[PDB]
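Asks: Before I ask anything, here is the structure I am working with.
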There are 4 protein chains.
Amino acid sequence: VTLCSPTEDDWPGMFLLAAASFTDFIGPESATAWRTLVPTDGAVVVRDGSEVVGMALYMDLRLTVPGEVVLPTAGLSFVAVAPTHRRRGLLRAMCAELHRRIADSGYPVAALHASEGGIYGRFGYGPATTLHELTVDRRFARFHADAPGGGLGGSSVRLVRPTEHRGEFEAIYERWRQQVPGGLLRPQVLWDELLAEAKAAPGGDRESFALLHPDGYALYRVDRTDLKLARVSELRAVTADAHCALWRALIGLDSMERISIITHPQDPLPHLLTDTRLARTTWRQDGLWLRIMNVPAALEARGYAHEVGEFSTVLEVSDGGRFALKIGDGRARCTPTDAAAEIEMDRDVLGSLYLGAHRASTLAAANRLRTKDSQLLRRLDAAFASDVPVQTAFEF
Amino acid sequence: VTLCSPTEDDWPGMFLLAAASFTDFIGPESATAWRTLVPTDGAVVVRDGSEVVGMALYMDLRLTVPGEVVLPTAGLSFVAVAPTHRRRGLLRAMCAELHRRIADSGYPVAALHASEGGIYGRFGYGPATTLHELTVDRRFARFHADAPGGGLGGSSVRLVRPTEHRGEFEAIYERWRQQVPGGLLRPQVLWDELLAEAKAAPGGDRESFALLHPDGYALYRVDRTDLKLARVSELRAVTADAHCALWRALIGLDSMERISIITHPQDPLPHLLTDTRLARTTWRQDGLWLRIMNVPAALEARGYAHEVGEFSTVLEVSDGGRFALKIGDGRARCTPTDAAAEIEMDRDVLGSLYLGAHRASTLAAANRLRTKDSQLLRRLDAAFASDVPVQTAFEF
Amino acid sequence: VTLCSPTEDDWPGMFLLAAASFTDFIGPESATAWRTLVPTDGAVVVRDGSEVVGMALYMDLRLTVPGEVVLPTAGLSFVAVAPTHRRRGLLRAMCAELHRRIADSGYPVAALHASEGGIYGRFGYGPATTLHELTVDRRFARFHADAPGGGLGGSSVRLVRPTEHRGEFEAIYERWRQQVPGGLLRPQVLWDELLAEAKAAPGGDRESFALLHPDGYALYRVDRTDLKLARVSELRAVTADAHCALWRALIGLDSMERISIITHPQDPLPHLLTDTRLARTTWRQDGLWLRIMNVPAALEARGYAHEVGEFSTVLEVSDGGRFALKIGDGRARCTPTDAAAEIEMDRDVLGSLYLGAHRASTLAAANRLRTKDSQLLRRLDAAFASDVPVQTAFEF
Amino acid sequence: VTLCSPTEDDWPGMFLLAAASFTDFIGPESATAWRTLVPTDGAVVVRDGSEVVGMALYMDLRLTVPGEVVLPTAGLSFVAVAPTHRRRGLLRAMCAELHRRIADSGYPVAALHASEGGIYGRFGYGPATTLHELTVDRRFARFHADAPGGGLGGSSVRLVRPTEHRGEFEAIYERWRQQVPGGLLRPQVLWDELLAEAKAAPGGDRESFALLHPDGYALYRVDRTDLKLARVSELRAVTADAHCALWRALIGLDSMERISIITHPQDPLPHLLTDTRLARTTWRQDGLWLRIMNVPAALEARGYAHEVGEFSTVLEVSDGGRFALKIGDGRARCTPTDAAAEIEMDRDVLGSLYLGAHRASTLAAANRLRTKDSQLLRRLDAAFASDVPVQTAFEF
Ligand SMILES: Nc1nc(SCCCN2CCCCC2)nc2sc3c(c12)CC[C@H](c1ccccc1)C3
Ligand SMILES: Nc1nc(SCCCN2CCCCC2)nc2sc3c(c12)CC[C@H](c1ccccc1)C3
Ligand SMILES: Nc1nc(SCCCN2CCCCC2)nc2sc3c(c12)CC[C@H](c1ccccc1)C3
Ligand SMILES: Nc1nc(SCCCN2CCCCC2)nc2sc3c(c12)CC[C@H](c1ccccc1)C3
Ligand SMILES: [Mg+2]
Ligand SMILES: [Mg+2]
Ligand SMILES: [Mg+2]
Ligand SMILES: [Mg+2]
Ligand code: NA
Ligand code: NA
Ligand code: NA
Ligand code: NA
Ligand code: NA
Ligand code: NA
Ligand code: NA
Ligand code: NA
Ligand code: NA
Ligand code: NA
Ligand code: NA
Ligand code: NA
Ligand code: NA
Ligand code: NA
Ligand code: NA
Ligand code: NA
């Protein structure tokens, strides 16, 4: 049970473990696209003897954070331990090796999507974005008088084949990801993947259509089994006009009873309707998880609310260092100190605060975050809060 | 079709319309309790000829708002138009008469619970609190190391008959409602009602038990039909210790598979567990709706975030006045002006901002709230935000 | 295993068999009401030794038939064989004894409601009325421009307690039953029963409300478990105005999603809406079954279509006689003959034709009704057809 | 937003709109077959600028009507407005253009199948045939003694591959459609389509088998997901012998629990069984919709009941002309008149009466059809009634 960097000879074993470990796994032809995002020495396998009983890797990602600042991000993925090799400490060993390589390579943060919500806390990962399913009963949906783009003249939205407007989607997404906390750069090979899933699979998924606006798009398909349900896989709007326009078009799908979308908690859709309740929240889950690899690098890199005035404190991260934190003019200076701590928290908790999705006051009430000054709690709450609401880019 | 204040002769007709209009309606013996909360001239009926084809009334309530400030509040309730008299403008007429009486009596705000989410916007009501159902699969629930009250020695929580500890619940609730935006004073007659529903109804609801802590309580009953489900009707905790303690006790209901509760979006429960995901959000709806009856009275009465620095603007409420608004040191001065408006919004939108449940930025993205300065949007967002998260007290 | 007329000593045994045989059975206090409709010598029991292992009885009813003609009708009911005494020929024996008494008493027809649709054919009973469940999704329901009673001024429909308007319901029903094929005289004791079921049963059925028009009524209750469903137990309208008015009022139940009613196939409701499809047919079953006890008495008593011109034929009923049938001016003369038969049918088939619910052509296509002249089939079809569509009165 | 006849360049745009608008749409290879049924100038598109935002066309059909009379029929189909271009009056404009072309080409009637039941009334379409799903629990099904084809010797029904007996199905259908109101000529290209759907689609529909009798056939497949359910897609019987024989064979599918079929309300199947109730009605919907394009041409072309004696009246169709209508010897003479109207109805209502599926008395009770003489209502009822019951041929 030795821990190694896989050779090309190990790939067959990794794809087997992958197929047995993840049901979504397409197979080794879609694995070519994602493989380009794994750097040399981004992967560990555990051999037994020999076959692969454990694997883990990270991908080179670019994550947008508050202040429209883009961080290099180790994206953890393809983590699996063989059913034959459970409770053998293989995840603890593989995670420790990758976290060393990630740290030593100069990534300030790592990120993942969680298969279960109880595994990644103990390795310093905090859920940092919230997914929110909205289901609209579109038979009752009337837009509010105040809603944009409900006047006379033409619609600026077009029904299109996705695959004939790759360039326009690319441009819109590229604007979207640079401007929104949670945004990831989506490279060419993943657009290649996305448009392959846009066409109908025999005995599988239906044709995906696209609604295209100058400043936004929505990809949608009718559900396999429920033929009165449209699933919006992805809606990217750069402007409020684009967002409203696209939803006017989705509510225009007169053959559907229900439109469903995985969105963020601050999605303005409910406020576009006369009856806010018509956009029911049907599902809520953790999206992206962050591990802050370097506390001073990460805290310094992101912007903070200009509204809160200058303040200073000492933050202790459990087995992660003690820092003099000074915030003002929406910049932070974060420097080593042995002064008495005013705030303590595990490293997972900082991940959860970092993109503004969770309030420090809420984590305080759960005692995940200790402080004796309720004024300092208010100031952290206000400082770490994000002007642009945090969204989830794409699963990896 | 004349609009009148009901006499005692009209009550029979109102109870008939009530039974035909609301399925929850107990009947005329529970109506005695609530009747004490309706002031003289708090009710209108519409007679035809004669029987009652329309009714509406308000109750004298005390609503807690940010800054632990308690407003007199007209609580709108018992609104019904006979199925025989729809689309006859009876609601518009009854609502207009009560809003006059409410305004002329010196209530700064009115409030209601909505049977449908598409009726009350046009009468100036904005949804102001969010209800959040959490269902915990308690078979998997382990508390986090950081969680309070998981040490050796005795538990401070007691399993009790609710009806033998009315005094203690009263005291705890009274502390709770004074300290939390959305809180209502609960008078004696409504405690009398609440403890009557605590005992088992033949072929109806099961016995309610109580978990009692010095600084908190939870009332729960097993669901009628699903015997592995506990429904927490009401959990009031004044301290984080009390909140965690009470949930340690609820997760200790080893004969249940699932605990369900209607709570608020900032409930710290998910953060008390090692697996945040075990507290699934199963349901989300508008709770309390506000109509701001007097804009300057209401804006001046509530506290604002101390973090945001002093700023001034002109707010226009559609057919509701234009005001010079100056906010600083968490107080607002709100005075008449004919200066050019920097923010416009319908009166319903102000209701939605008032308790801090909805961000001005979110309503802006839906164009419910117009401004050309994105800096002013950030400042409103920050100012109107509530330190103590807004909760929902009790339905009326 | 002797076959007898029950004494008062036998009642306990009959109520036991009743409770074990029919789940709807209230118990011996509701049995007092119906007992008044059973004539002396209207009941048979089978004793074993002793306890009651078999029972059957008939009630004295008045059935309206085409031409607004009212026939004395033996209503068969309370038929049960003990689970301990199946496949012992007890039903064949009890049915034969009652059919003798019914025949010898001068009833031209007997009738029943069937617990299963495969038992009563062999005893000469034919299904004669069709039940039709309509479920309206009332959220989408808009009345057609052409629909009556959608103008300005007051509604003539009232929401009422059923029990305070017994006299008005009685009068309306009495007009209804005299004018409609399938109508039964409803005696006082059954109105006493009906209004007892109008009030709420603890852990059972909800309060019944009434919609009252000068020329019609509807009794409705909200469903026990599904609180967005209204069940219309009974709607009697004497005029089209009344029928439309009452449905305008039912569609006005704005707190319900769905109105359901058991009605007849020719119910005009679908044609009152802009979208006929909103009144979905959710359920269809045989209602009232007829056994023609005396072929010439029954054929002569009912009216026939005036449209079809005079024609003559020979009808043979299998083990029921051969008759010269002459129809014209909507009267029939039916007299013994030994002339060659032109139409043969079992006695059950005549029951099915008798109220106009089933076309002779349809039963011909199934070869339940033999003839070699397709012209004679058209003439029977046209003659037996009912101008007023056949409805179902009440179960017994 | 100009309204044009599409060129071959427009087809790509029409197939896109088709795929986004109808979920059943196969794709552009099945579109070749149906395209042969669209005449030159049978289609309109609406371009925006450009892409297709609206389309509609009619197909040249031959509809059988009462009296075994075959009318040329514009079959309306492929109607779609882009989700981006709702509430823009595009359907009203496209429908008006096609109705002009249909009228000017000398079609006496147009017809369609409705995606929703609330759209086509306002364009003069009335639902003219009723679809009726019968589900048989075939485990309980015993044929009645009176049923044909239950004697000794061989069965005349064969289990066959559909595709090896195209000629025999064609011949039987051709006899069926000529003899039955609602019948459509089915051209070669649609038989080509039908037998392509008879073979198994990978991850889709199962193999279709055929039961073949000299004078009838049934196509059936086992349901994709429910393997104890047989779906009879199509059963055509020319004789009662054939109809009973084929059902004896379907009830012989001993591995199925349930046989389901979409049939007509007068289907004799229930009367072939000892228990009529075993054929439950599980579903009812409008089938074919008629717009009478020329009132005198249509009324004169169809046969009428010989049973009703000669009578004369004045019919007014709302914005459709006033006519002296004289009916006798099952022919109608229909001529212009300015005499006072005795019957008024919208044009949609005439469509509903035309094939005999709806009684004039029923539409009268809904006030869709006004007259002050109840005798004239009886005469229309009787005259328009169809000897052969009206069926639905095939969806288009
Ligand atoms: N990261 C990936 N994602 C996806 S789809 C994302 C949805 C799953 N998601 C993840 C869990 C939770 C929520 C849903 N597919 C693929 S294939 C593939 C990778 C990968 C990683 C690199 C790998 C490899 C292995 C050996 C040698 C070279 C490269 C091949
Ligand atoms: N406000 C009330 N609430 C309740 S339970 C609350 C739950 C309903 N809720 C409301 C809708 C949305 C969500 C659920 N019960 C009662 S009874 C009663 C009142 C009343 C008001 C006063 C009234 C009256 C009438 C005529 C004369 C004198 C007094 C009698
Ligand atoms: N006919 C009755 N109906 C009903 S409710 C009808 C619904 C049942 N229906 C019937 C089956 C199919 C469909 C639903 N309840 C009652 S109680 C009662 C009778 C009876 C008959 C007379 C009997 C008796 C016995 C011994 C001595 C004296 C009198 C007492
Ligand atoms: N009429 C058709 N039906 C069907 S399947 C019927 C079931 C749908 N039905 C309809 C709605 C309600 C109930 C189910 N498929 C096809 S493809 C096709 C047509 C068409 C029409 C002609 C068209 C075209 C377009 C542009 C250029 C040339 C030709 C191509
Ligand atoms: Mg975050
Ligand atoms: Mg609020
Ligand atoms: Mg009948
Ligand atoms: Mg018809
Ligand atoms: Na596509
Ligand atoms: Na998609
Ligand atoms: Na709303
Ligand atoms: Na500060
Ligand atoms: Na108790
Ligand atoms: Na409770
Ligand atoms: Na977690
Ligand atoms: Na400021
Ligand atoms: Na009542
Ligand atoms: Na009822
Ligand atoms: Na319709
Ligand atoms: Na005749
Ligand atoms: Na086959
Ligand atoms: Na088939
Ligand atoms: Na039967
Ligand atoms: Na006549």
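What you see of chain D is 3-51, 56-402, where the numbers are those given in Swiss-Prot.
Heads up, header says this was done by X-ray crystallography, 2.7 Å.
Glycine residues also receive a Cβ, built from the backbone N, Cα and C atoms like all the rest.
In case it's useful when we look at the structure, here is the feature table from Swiss-Prot:
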type	residues	note
ACT_SITE	D:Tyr126	active site, proton donor
ACT_SITE	D:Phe402	active site, proton acceptor
BINDING	D:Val85, D:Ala86, D:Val87, D:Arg93, D:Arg94, D:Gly95, D:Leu96, D:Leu97, D:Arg98, D:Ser121, D:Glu122	acetyl-CoA binding site
MUTAGEN	D:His119 to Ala	Decreases catalytic activity on AG substrates, leads to a change in the number of acetylated sites
MUTAGEN	D:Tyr126 to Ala	Abolishes catalytic activity on AG substrates. Abolishes catalytic activity on HupB
MUTAGEN	D:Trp197 to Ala	Abolishes catalytic activity on AG substrates
MUTAGEN	D:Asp292 to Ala	Nearly abolishes catalytic activity on AG substrates
MUTAGEN	D:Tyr310 to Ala	Nearly abolishes catalytic activity on AG substrates
Asks: Nearest of the recorded positions to D:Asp292 (mutagenesis position) by CA-CA distance, picking from D:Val85, D:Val87, D:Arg94, D:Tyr126, D:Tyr310?
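Replies: The answer is D:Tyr126.
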Asks: Taking D:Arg94, D:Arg98, D:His119 as the recorded positions to compare, which has the smallest set of other Cβ atoms within 10 Å?
Replies: D:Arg98
Asks: For a quick check of understanding: given the listed acetyl-CoA-binding residues D:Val85, D:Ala86, D:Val87, D:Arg93, D:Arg94, D:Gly95, D:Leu96, D:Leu97, D:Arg98, D:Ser121, D:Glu122, what is the maximum Cα-Cα distance in angstrom, as an integer?
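Replies: Spelled out: the longest distance between any two Cα atoms in D:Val85, D:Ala86, D:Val87, D:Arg93, D:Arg94, D:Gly95, D:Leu96, D:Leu97, D:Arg98, D:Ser121, D:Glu122 is 19 Å.
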Asks: Just to confirm: which same-chain residues, 6+ apart in sequence, have a Cβ under 8 Å from the Cβ of D:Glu122 (acetyl-CoA binding site)?
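Replies: Residues satisfying the criterion: none.
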Asks: So if I draw a 10 Å sphere around the Cβ of D:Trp197 (mutagenesis position), how many other Cβ atoms end up inside it?
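Replies: A count of 16.
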Asks: Counting every protein chain present, what is the number of Cβ atoms, excluding its own, within 10 Å of the Cβ of D:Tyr126 (mutagenesis position)?
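Replies: Counting Cβ neighbours of D:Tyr126 (mutagenesis position) within 10 Å gives 24.
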Asks: Taking chain C as the partner, extract the recorded positions from D:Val85, D:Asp292, D:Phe402 whose Cβ is under 8 Å from a partner Cβ; order them by sequence and answer 'none' if none remain.
Replies: D:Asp292
Asks: Filtering D:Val85, D:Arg94, D:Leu96, D:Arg98, D:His119, D:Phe402 (recorded positions) by proximity to ligand 4: which pass a Cβ cutoff of under 6 Å to any of its atoms?
Replies: D:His119, D:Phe402
Asks: Can you check which residue among the recorded positions D:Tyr310, D:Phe402 has the largest number of Cβ atoms within 10 Å of its own?
Replies: D:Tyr310
Asks: Going by C-alpha distance, which of the recorded positions D:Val85, D:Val87, D:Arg94, D:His119, D:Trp197 is nearest to the residue listed as 'active site, proton acceptor'?
Replies: D:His119
Asks: Work out the three-state DSSP category of D:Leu96 (acetyl-CoA binding site).
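Replies: Once the DSSP labels are grouped into three classes, D:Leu96 (acetyl-CoA binding site) ends up as helix.
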Asks: Whole-number answer please: how many Å between the C-alpha atoms of D:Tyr126 (mutagenesis position) and D:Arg98 (acetyl-CoA binding site)?
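Replies: If we compare the Cα positions of D:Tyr126 (mutagenesis position) and D:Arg98 (acetyl-CoA binding site), the gap is 10 Å.
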Asks: Name the residues of the same chain, 6+ apart in sequence, whose Cβ is under 8 Å from the Cβ of D:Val85 (acetyl-CoA binding site)?
Replies: D:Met61, D:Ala62, D:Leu97, D:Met100, D:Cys101, D:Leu118
Asks: Measuring CA to CA, name the entry from the mutagenesis positions D:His119, D:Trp197, D:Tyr310 that ends up nearest D:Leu96 (acetyl-CoA binding site).
Replies: D:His119
Asks: Where the distance is taken from Cα to Cα, which of the binding-site residues D:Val87, D:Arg94, D:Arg98 turns out closest to D:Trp197 (mutagenesis position)?
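Replies: Smallest Cα separation from D:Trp197 (mutagenesis position) among D:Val87, D:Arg94, D:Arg98: D:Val87.
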Asks: Between D:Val87 (acetyl-CoA binding site) and D:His119 (mutagenesis position), how far is it from one CA atom to the other, in Å?
Replies: 17
Asks: Tell me the Cα distance separating D:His119 (mutagenesis position) from D:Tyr310 (mutagenesis position), rounded to the nearest angstrom.
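Replies: Cα-Cα distance, D:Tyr310 (mutagenesis position) to D:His119 (mutagenesis position): 25 Å.
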Asks: Can you see whether DSSP assigns D:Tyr310 (mutagenesis position) to helix, strand or coil?
Replies: coil
Asks: For D:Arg98 (acetyl-CoA binding site) and D:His119 (mutagenesis position), what Cα-Cα distance in Å is obtained after rounding to a whole number?
Replies: 17
